[PDB]
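Structure first, commentary second.
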Amino acid sequence: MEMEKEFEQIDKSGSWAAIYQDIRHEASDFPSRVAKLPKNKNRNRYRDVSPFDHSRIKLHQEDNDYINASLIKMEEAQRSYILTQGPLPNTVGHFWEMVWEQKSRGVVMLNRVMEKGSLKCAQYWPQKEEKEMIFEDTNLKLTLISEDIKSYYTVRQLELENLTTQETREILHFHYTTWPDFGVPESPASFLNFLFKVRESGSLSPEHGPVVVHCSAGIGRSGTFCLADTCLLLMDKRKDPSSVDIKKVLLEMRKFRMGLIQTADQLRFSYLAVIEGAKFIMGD
Ligand SMILES: Cc1ccc2c(c1)[C@@H]1[C@H](CO2)CN2C(=O)CCN12
């Protein structure tokens, strides 16, 4: 069923809450035993948001290999994503260790450091060229190279140095700065523009490790980003773009991380983004 017609049928009937609860009921439940070990309590931002054991990213160290991060592997679309929480004061070094070890080119940030008057993640990148950051626990150095501030997003060029080997890599930081403190954006136009800027950079391409995507918990806004990207890629590959079922793609992604899409309003916004996405790239 063409999703644009499914959309108007749900809107006219006002059944968004009913559709959303059906997804919550059918979603996978897999063990997260490593996340719940007592040694890992200060590595989790939220007690109710944990990576599954089968899909968690492992840090390359013998001490403690745990980080709140999941590998989302989309077999038909041929895309992979790492979805993670906003870094905590004691996990900023783990975060950059993961970017290094997984060979990621891009980090996608969908939150502000402060929202609703409370801290939603650590200040984990340098704000001035001449004041670099050193992470002594993981032996990494991070330097701000350049910053491009636009109305709806900022892009940063960062240099990550493995102090152990003196190898360096260029990381691109894509910061979506205008998601509202409450609800979802009225139009998906600026979110879509942002998504196609991340693509144009190479950060989502198979010649690099998976993109790292985060918000505060790494399930709601983060879920919206990967769901829109994968659905638009499937519409480009298939003989019948009308066969793409957004609810079935979301349930496949929920095999790899719990809770993706946190509200019925985020589910409706994801439909709106894909639908408009299709028109721009398939109509005109
Ligand atoms: C669906 C959509 C919306 C916006 C948008 C794109 C796609 C992106 C980039 C422009 O922003 C450039 N681009 C094209 O010219 C073809 C499509 N793709």
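Every residue, even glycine, has its Cβ placed from backbone N, Cα and C.
In the three-state DSSP classification, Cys215 (mutagenesis position) falls within coil. The Cβ neighbour count for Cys215 (mutagenesis position), using a 10 Å radius and every protein chain shown, is 26. As annotated by Swiss-Prot, active site, phosphocysteine intermediate applies to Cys215.
Per Swiss-Prot, substrate binding site is recorded for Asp181, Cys215, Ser216, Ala217, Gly218, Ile219, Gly220, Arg221, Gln262.
Among the mutagenesis experiments that Swiss-Prot reports, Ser50 to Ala or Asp is described with the note: No phosphorylation. Just so you know, the Cβ of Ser50 (mutagenesis position) picks up 22 other Cβ atoms within 10 Å once every protein chain is counted.
Here the residue is the original one, but Swiss-Prot notes a mutagenesis experiment at this spot, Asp181 to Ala: Substrate-trapping mutant. Around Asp181 (mutagenesis position), the same-chain residues at least 6 positions away in sequence with a Cβ under 8 Å from its Cβ are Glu115, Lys116. Secondary structure from DSSP puts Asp181 (mutagenesis position) in coil.
Swiss-Prot gives this note for the published mutagenesis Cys215 to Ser: Catalytically inactive mutant; abolishes sulfhydration.
With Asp181, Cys215, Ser216, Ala217, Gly218, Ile219, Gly220, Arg221, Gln262 listed as the residues that bind substrate, the site has a largest C-alpha separation of 16 Å.
When Cβ atoms from all protein chains are considered, those within 10 Å of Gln262 (substrate binding site) total 18, not counting its own. Here the binding-site residues are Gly218, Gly220, and the one ringed by the most other CB atoms within 10 angstroms is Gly218. When the recorded positions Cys215, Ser216, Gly218, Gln262 are compared by Cα distance to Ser50 (mutagenesis position), the shortest distance belongs to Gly218.
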